[PDB]
Amino acid sequence: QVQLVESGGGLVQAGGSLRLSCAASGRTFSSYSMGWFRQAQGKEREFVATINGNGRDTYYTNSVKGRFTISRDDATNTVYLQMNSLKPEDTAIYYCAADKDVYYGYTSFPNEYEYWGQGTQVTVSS
Amino acid sequence: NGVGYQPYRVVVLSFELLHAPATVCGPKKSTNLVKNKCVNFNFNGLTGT
């Protein structure tokens, strides 16, 4: 069973530089391509970010044109989400997921991801 | 509805690579022309210096 868990959540003003942590035990996190998710309150599940195993490609959704970047930690097989320039509409709990073997390419569906984590409740205030 | 009940358009490419005329190809870019300077020359037919 994969102990997929996330941490690093607190209230902050717009533009605070805060990070995430995808923890993956059990299966492989080194080879898989993965994505990040949230359950917006009053809305539906929407995509956050994605990466391939060796960080040779990235992809994101429409409203994250300059606020997001996806990069990998190799010591604990974690993927960061260095995010800044916050908007008060971004409050949600962030979930990193799991995919089958990917050679190269980007996918964003909330349900395309077989496994989901515990999450981190990110929040924004003016 | 949710993303789980909204239509997804899908087109998937299948590549028929078998030895034959192979008339489909990607575009090839050209370097600008130099004159009177010893240069490596590359052309579709052959390369050389």
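Following Swiss-Prot, chain B residues are numbered 501-549, in order.
For all residues, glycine too, the Cβ spot is worked out from N, Cα and C.
In Swiss-Prot, the entry for mutagenesis B:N501 to Y states: Increased binding affinity to human ACE2. The structure shown retains the original residue. Taken residue by residue with DSSP, B:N501 (mutagenesis position) is part of neither helix nor strand, so it is coil. Summarising the environment of B:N501 (mutagenesis position), the number of other Cβ atoms within 10 Å of its Cβ, over all protein chains shown, is 7.
For the mutagenesis result B:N501 to T, the note given in Swiss-Prot is Reduced host ACE2-binding affinity in vitro.
Annotation of the natural variant B:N501 to T in Swiss-Prot: In strain: 19B/501T; the original residue is retained in the structure shown.
In Swiss-Prot, a published natural variant is listed as B:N501 to Y, annotated In strain: Alpha/B.1.1.7, Beta/B.1.351, Gamma/P.1, Theta/P.3, Mu/B.1.621, 19B/501Y, Omicron/BA.1, Omicron/BA.2, Omicron/BA.2.12.1, Omicron/BA.2.75, Omicron/BA.4, Omicron/BA.5, Omicron/BQ.1.1, Omicron/XBB.1.5, Omicron/EG.5.1; May enhance affinity to human ACE2 receptor.
Natural sequence variation is annotated in Swiss-Prot for B:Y505 to H, with the remark: In strain: Omicron/BA.1, Omicron/BA.2, Omicron/BA.2.12.1, Omicron/BA.2.75, Omicron/BA.4, Omicron/BA.5, Omicron/BQ.1.1, Omicron/XBB.1.5, Omicron/EG.5.1. Counting every protein chain shown, 6 other Cβ atoms lie within 10 Å of the Cβ of B:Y505 (variant position).
Taken residue by residue with DSSP, B:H519 (mutagenesis position) is part of neither helix nor strand, so it is coil. According to Swiss-Prot, the mutagenesis experiment B:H519 to P carries the following note: Increased resistance to human covalescent sera neutralization.
Neighbour list (B:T547 (variant position), Cβ cut-off 8 Å, at least 6 residues apart, same chain): B:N540, B:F541. In the three-state DSSP reading, B:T547 (variant position) counts as strand. Natural variation at this site is recorded by Swiss-Prot as B:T547 to K, annotated: In strain: Omicron/BA.1.
Counting in whole angstrom, B:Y505 (variant position) lies 43 from B:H519 (mutagenesis position) by their C-alpha atoms.
Across the fold, the C-alpha of B:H519 (mutagenesis position) and the C-alpha of B:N501 (mutagenesis position) stand 48 Å from each other.
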